[PDB]
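Chemist: Next up is a structure, given as structure tokens.
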Amino acid sequence: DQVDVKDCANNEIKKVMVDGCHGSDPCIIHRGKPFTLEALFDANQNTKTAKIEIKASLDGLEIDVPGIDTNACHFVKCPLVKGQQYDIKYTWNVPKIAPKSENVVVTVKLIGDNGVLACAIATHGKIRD
């Protein structure tokens, strides 16, 4: 299933779904399931450059993206422009993790040179429900 995250790509994403978490509202998530927020997109701009701003903190899966890739190329391709397809993502091998995480923050965004290619924000979140 998917959620109601505040996606913000150009306007052509092919699929945006998180396995448990809830979008829009304070993404509450579940424990015991592989929570994996998704948000594919199809390069529709025109720039061989690629940036990024992903930042997801999980209960034992603190995924962060501090200027890691040189240009959003460590995960996908670097040149997005309107001649490439994507399939980024962010899974989470989920054991049990108990209820409520020490804290959560799901953010994201892909930026080329014409306009933010993709984007998705959950705004905080509290595992449990």
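Note that chain A is numbered according to Swiss-Prot, with residues 18-146 shown in order.
Method of determination (from the header): solution NMR.
Even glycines carry a Cβ here, placed using N, Cα and C.
Sharing the record's features from Swiss-Prot:
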- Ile105 to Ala: In clone 11 (VARIANT)
- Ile128 to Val: In clone 11 (VARIANT)
- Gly142 to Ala: In clone 11 (VARIANT)
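Situate these features within the shown structure.
Modeler: The secondary structure of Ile105 (variant position), as reduced to three states from DSSP, is coil rather than helix or strand. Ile105 (variant position) counts 19 other C-beta atoms within 10 Å of its own C-beta, drawing on all protein chains shown.
In the three-state DSSP scheme, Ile128 (variant position) is classed as strand. Under a cutoff of 8 A between CB atoms, and with a sequence separation of 6+ in the same chain, the neighbours of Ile128 (variant position) are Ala67, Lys68, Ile69, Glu70, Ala89, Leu134.
Taking a C-beta cut-off of under 8 Å and a sequence gap of six or more, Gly142 (variant position) has these contacts in its own chain: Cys38, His39, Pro43, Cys44, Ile45, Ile46, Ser118, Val121, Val122, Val123.
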